[PDB]
Number of protein chains: 2
Amino acid sequence: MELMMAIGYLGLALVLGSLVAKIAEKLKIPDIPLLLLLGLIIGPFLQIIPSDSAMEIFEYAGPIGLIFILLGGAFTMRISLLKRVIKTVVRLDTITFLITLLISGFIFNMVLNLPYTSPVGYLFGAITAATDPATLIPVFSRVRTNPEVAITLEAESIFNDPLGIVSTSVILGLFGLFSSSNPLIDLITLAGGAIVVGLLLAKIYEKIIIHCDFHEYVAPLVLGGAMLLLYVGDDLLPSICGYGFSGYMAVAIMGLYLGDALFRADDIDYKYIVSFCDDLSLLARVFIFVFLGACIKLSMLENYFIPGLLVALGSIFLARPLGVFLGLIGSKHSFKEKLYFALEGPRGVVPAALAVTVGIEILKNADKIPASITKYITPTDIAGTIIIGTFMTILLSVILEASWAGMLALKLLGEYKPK
Amino acid sequence: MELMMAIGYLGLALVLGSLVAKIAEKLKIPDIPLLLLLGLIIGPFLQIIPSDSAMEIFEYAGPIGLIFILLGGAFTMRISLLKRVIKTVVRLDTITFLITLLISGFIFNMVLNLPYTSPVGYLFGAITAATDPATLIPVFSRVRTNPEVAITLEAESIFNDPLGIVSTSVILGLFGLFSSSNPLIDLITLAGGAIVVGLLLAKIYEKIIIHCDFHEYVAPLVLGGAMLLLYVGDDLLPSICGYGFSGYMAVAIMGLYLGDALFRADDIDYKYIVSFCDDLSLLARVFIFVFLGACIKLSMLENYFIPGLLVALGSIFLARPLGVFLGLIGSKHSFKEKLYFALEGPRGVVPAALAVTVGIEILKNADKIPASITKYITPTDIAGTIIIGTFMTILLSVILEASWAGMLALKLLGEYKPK
């Protein structure tokens, strides 16, 4: 665990990563594939980090990294704003999200030939359903859409954030359950709890900021404040109850409300935040993608390469696209938004940790207690697949979206000519 | 080691600390005493953290924290610039520094009544001699001196940085030695090595930055690059040789050269760096002072309260002031610079870690192997004292300097009337 090694490797990551990111900025190309390639080079190719070690580092670093990008993603944008294309945004985001997860459960189960009740398939499907913004919707969205869509993508992103947790709970229930007591209270408690206290601080922050003085001192407040939300949510309240409120959704809600409350007010106290959050959110994303890669255990992969690839294509081309086409149908229009609903595959911040976290949770405790469910299916490959599918999942979703985003941003000027 | 607790406590530190720092900015008062008071409140008073735990966290966090403030301190200023009052600055900084350490060795030994050859006293004296800038010379120096003195204070700060390490080596030699092989190569190897590679990157950085493109991407480069310097210096090269170059002096030299090389060139690529480094350097200093406090083991303190207090007064009033008065004597002038040489007691970033690091190193390995030197003196109190003396040391040096800095900045306009 030698510290000097940790700061050394972290140093190499910052030095090489900053340079590569800058080259990308002067190259137009989007970060993510370059981040993954770097992850391979310092990963399998040069053998600079193994699986066990990568996962061990990630157990500590990941929550810190995740708090960074969630905070960075929130501040790089706003709210109020969101309420005009919003009917489509909420119906499509919520209803199409649940349907996509359902689609994910079924194909993943069938391709393996494993039983439908079996939970591994439904987990894989659950991972596909989750979106993640923060790595790519905010990074391309620095520059305009300018219509509806940027706000929605943010909303979709965050909207899931209340969804990804719900999906994780569902996956926990059916793949066997550590606790069978609630299939419903946990949904309430996490979302509702995160909403209440998040609004509590956003309101508190709203008043305290407007009355005075920090300005500048507002940054430690949320960064420590967000930190407390995790401690209260996933450690303190489960300890004192088994009753927790999560934390992640709670900080998401706080950022969502607070950004709007700040922006809504106007005045001198807004410029600076966009640049600061963009710079901050960059280091974490570079580090997270590579560290997300290194967290996975070393040797994944040979057996489940083909299925995960096949599962991925179903999510990108069938589940995603059917979702948008069957979730927007009442639109105008068109041929620009419904297609956007399709192609999904942006999330990768949530499900990633959850994929790996579930992987260690079931695989390690397997010998000690694997709820005796889906053992002979056999899971060994469930844990293995999820990670590649998400990898593959990021790469192809990220690569394709990055390649056609400009074409789908301007090329689709809606051809609306009113005179 | 539960992560959620770590990010939770860290979160509380950021939230409360940012607010307190902002209040201070709107209050004029200087951070440091407030940081120490907070450290007490979450320390002994409320029992939020113990010694063992605080030191355990500090072993990991401290090198990360130390890299932050060293980098922040460098960028908040420049170089080239330093070369006009510089004769006084180098003679006073170097020659008065060694003399101060010598003074520290003697009084500390005598007050205990322990033997002069005995190394514990010379360690205590060594700790007094070390200065540390970064926490208070840069923080007050955001606003002008405007003469000579700000540049010197920076130089004194950094100049020691090559000195604090030398002092630590000297302390290691005489308080018993793990290795008796070199009392001279280590001085060369650390300083010389840090100089060479530091200049290597500063030159490399100088060319690569001027030719292109990062701008913004220069921040990861040094932050990872600085990280590698620690790994190469205090882990890799000692492992592959027993031959190390430190790292800290090396990153200090790199920052010193690079800041000047960047500033010397001029052009659009300088604004932004001052604000960025100031903001970055703040979080670390708040966290470092409180975390420096929490690193020390719980129960220090009752036996050696009085001596450390007495040792402190000798350093502040006798060793410091004799040093400046006997180190400047050839000045003009006057009654404004010689007095500044006196009052010392600003350092607290280096000796702190070194104080605690030596404390664990000798106290823990004592039963296993305490080089059998100064055991019956007895050390138990050496380790205990150093920490309080440095605490006391920061508080009184920081409090007094902060109180009279304005008076000594303008009140001493040199009364120079040339016509």
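Placed from the backbone N, Cα and C atoms, the Cβ positions cover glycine too.
Database features (Swiss-Prot):
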type	residues	note
MUTAGEN	A:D132 to A	Loss of activity
MUTAGEN	A:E156 to A	Almost no change in activity
MUTAGEN	A:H211 to R	No change in activity; when associated with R-215
MUTAGEN	A:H215 to R	No change in activity; when associated with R-211
MUTAGEN	A:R320 to H	Almost no change in activity
MUTAGEN	A:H333 to R	No change in activity
Under 8 Å by Cβ from A:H215 (mutagenesis position), same chain, sequence gap 6 or more: A:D269
Alpha-carbon spacing, A:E156 (mutagenesis position) to A:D132 (mutagenesis position), which is rounded to whole Å: 9
Proximal to chain B - mutagenesis positions among A:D132, A:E156, A:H211, A:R320, A:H333, CB under 8 Å: none
Proximal residue to A:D132 (mutagenesis position) among mutagenesis positions A:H211, A:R320, A:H333 (C-alpha distance): A:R320
DSSP state at A:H211 (mutagenesis position), helix/strand/coil: helix
Euclidean distance between Cα atoms of A:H333 (mutagenesis position) and A:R320 (mutagenesis position), Å: 19
Which of A:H211, A:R320, A:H333, all mutagenesis positions, has a Cβ with the fewest other Cβ atoms inside 10 Å: A:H211
A:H211 (mutagenesis position) to A:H333 (mutagenesis position) - Cα separation in whole Å: 45
Coarse DSSP state, helix versus strand versus coil, of A:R320 (mutagenesis position): helix
CB contacts for A:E156 (mutagenesis position) [other CB atoms within 10 A, all chains]: 26
Surrounding CB atoms that lie within 10 Å of the CB of A:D132 (mutagenesis position), all protein chains: 24
